[PDB]
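Undergrad: The structure that follows is given in the form of structure tokens.
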Amino acid sequence: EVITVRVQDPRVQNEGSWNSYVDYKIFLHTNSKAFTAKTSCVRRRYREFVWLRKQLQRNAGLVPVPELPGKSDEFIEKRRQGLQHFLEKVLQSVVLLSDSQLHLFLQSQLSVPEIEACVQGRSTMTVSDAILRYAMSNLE
Amino acid sequence: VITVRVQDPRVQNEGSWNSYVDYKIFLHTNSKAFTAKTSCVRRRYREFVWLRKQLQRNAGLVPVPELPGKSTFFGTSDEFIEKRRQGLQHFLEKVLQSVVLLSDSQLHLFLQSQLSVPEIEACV
């Protein structure tokens, strides 16, 4: 199985107005049975990556999570490479690769809050066949 | 081409009385203009029950696929969840092939909005 991730095409959304910001296109080309989309295209702010790293650190327990680049056109390009490097490294850690929140971040044009939603409460397997039976009987 | 999978059953509100199970609906489409459109929403079974009744109203005389009830089932818990999960996916797969049902706005909100049922009844 082969996974390719490039971070291309930096663009300034909302030119000149105060909520001006830069997002980056994340092109994920896979043929891996781990992922769903075999080519995928999503735009992500830097602040979204900052969230993603904090989220990877929770689920990864004690597995090291690659660093992000801290702190125009030259800086944008330095960060662009840094973001690509970060994802390249993340996709090589098999534990991190299995994070559902990462899978939604990379493939899914969901917001961060929408990803935090699509992931809630324990699965119906990682729970006592008693809590699951209590769940199954609910009402109006 | 439109693809729908119903995956990742989960228990929201573990142990407390308003404990319940919802299912992730992954709707993956492509126009050849773009690359891949996705979409991810969690839905209770009772939400599907509503959706079917709503599809039947607007569909006039077009047959609406069946949902999985509780029938002759001897299995484990985890087994029932998985039987229902397939049943729900089957139901949506069938619904998405009926061109009339596919054009229901309430279905489009159910599959692609993170709106409540009452919020969908409002938006319409």
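Chain B residue numbers are taken from Swiss-Prot; in order, the displayed residues are 16-139.
Header entry for method reads X-ray crystallography, 3.5 Å.
Backbone N, Cα and C define each Cβ position, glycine as well.
Below are the features I grabbed from Swiss-Prot:
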DOMAIN    B:16-132  domain 'PX'
MUTAGEN   B:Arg59 to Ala  Abolishes lipid-binding
Undergrad: Can you tell me how many other Cβ atoms are located within 10 Å of the Cβ belonging to B:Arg59 (mutagenesis position)?
TA: 15
Undergrad: What kind of secondary structure is B:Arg59 (mutagenesis position) part of, going by DSSP in three states?
TA: strand
